[PDB]
Amino acid sequence: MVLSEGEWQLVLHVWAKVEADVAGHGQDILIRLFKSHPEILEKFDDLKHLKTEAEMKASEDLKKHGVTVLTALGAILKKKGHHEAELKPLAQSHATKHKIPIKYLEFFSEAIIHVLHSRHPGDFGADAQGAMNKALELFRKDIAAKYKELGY
Ligand code: HEM
């Protein structure tokens, strides 16, 4: 699958709203993800004790993890599908060290999309919704293949 330049433009236009407050979006996305999927919280040894929303918002460690994922994903999206080099070390760490099943990445994509609908609807209309679905599907397809390429 291959996105048009117009689709990438819609993706990166709403992504620019995320990067206006990366830490705040990271908190929102991760808190949504951890509440929807408590099994994912269990994968973070430094976070897995967290329970309340106030506790999650107070955690400097959670905030750092939100910045790390959104910064890496932003760099990948700006490759507009030419992301082989970026996906290799991510597959290695997430498959073999963090032990993240591939389906968890779909739950992360769902949390991104939920936060974009809530925060930035004026930049997330019908066309941009479709384009973001496609960009995250392409990311998931390609990283799932990288998981397999490493034997996981
Ligand atoms: C449900 C989805 C995911 C889970 C559960 C997960 C889990 C983790 C964990 C446990 C760590 C190690 C944290 C630490 O102890 O310092 C980590 C690191 C990291 N994650 Fe994720 N991750 C997910 C998705 C992603 C995605 C989609 C990206 C980028 C597009 C990403 C980028 C990173 C980066 C850059 C690091 C630091 C370096 C590395 O270990 O590769 N993560 N992740």
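For all residues, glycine too, the Cβ spot is worked out from N, Cα and C.
DSSP gives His65 (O2 binding site) a helix state. Cβ neighbour count for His65 (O2 binding site) (all protein chains, 10 Å cutoff from its Cβ): 17. The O2 binding site annotation in Swiss-Prot covers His65.
Among the features that Swiss-Prot reports, nitrite binding site is placed at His65, with the record citing similarity to another entry.
Within 10 Å of the Cβ of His94 (heme b binding site) there are 20 other Cβ atoms, across all protein chains. Marked as heme b binding site by Swiss-Prot on the basis of experimental evidence: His94.
While the structure shown retains the original residue, Swiss-Prot records the natural variant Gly122 to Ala with this note: In metmyoglobin. With a 10 A radius on its CB, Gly122 (variant position) counts 9 other CB atoms from all the protein chains.
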